[PDB]
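Engineer: Before we start, here is the structure in question, set down as structure tokens.
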Amino acid sequence: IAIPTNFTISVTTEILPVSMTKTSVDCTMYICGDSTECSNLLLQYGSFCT
Amino acid sequence: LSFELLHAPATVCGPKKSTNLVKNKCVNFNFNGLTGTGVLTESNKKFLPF
């Protein structure tokens, strides 16, 4: 058998992500900017932005 | 006065009007063919002359 006659105390680092960046997108402003008729066309696609 | 429309880049065109409404107004704007909509604000940018 082999038995230890001494010890070492080791500190080791573990790294874990917990969060992302909370991002939001204004669907209408992304797709159509400030064009009224582009927005009207976008209404034809329903609830995709929602 | 004879007028000819060749394929070469059109050179002679009549005068064009002009108006302004600058700050804190949502305006459709046409700056020398650059068309858009938005609010115009004075800027600190430093465009090169050209």
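Heads up, chain B uses Swiss-Prot numbers, so what you see runs 513-562.
In case you wondered, yes, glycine gets a Cβ from its N, Cα and C as well.
Okay, so Swiss-Prot annotates it like this:
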- B:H519 to P: Increased resistance to human covalescent sera neutralization (MUTAGEN)
- B:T547 to K: In strain: Omicron/BA.1 (VARIANT)
Engineer: Taking only the Cα atoms, work out how far B:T547 (variant position) lies from B:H519 (mutagenesis position), in Å, as a whole number.
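Structural biologist: Approximately 25 Å lies between the Cα of B:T547 (variant position) and that of B:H519 (mutagenesis position).
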Engineer: Tell me whether B:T547 (variant position) sits in a helix, a strand or coil according to DSSP.
Structural biologist: strand
Engineer: What number of additional C-beta atoms lies within 10 angstroms of the C-beta atom of B:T547 (variant position)?
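Structural biologist: There are 9 of them.
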Engineer: Let me know how many other Cβ atoms fall within 10 Å of the Cβ of B:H519 (mutagenesis position).
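Structural biologist: If we count other Cβ atoms within 10 Å of B:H519 (mutagenesis position), we arrive at 5.
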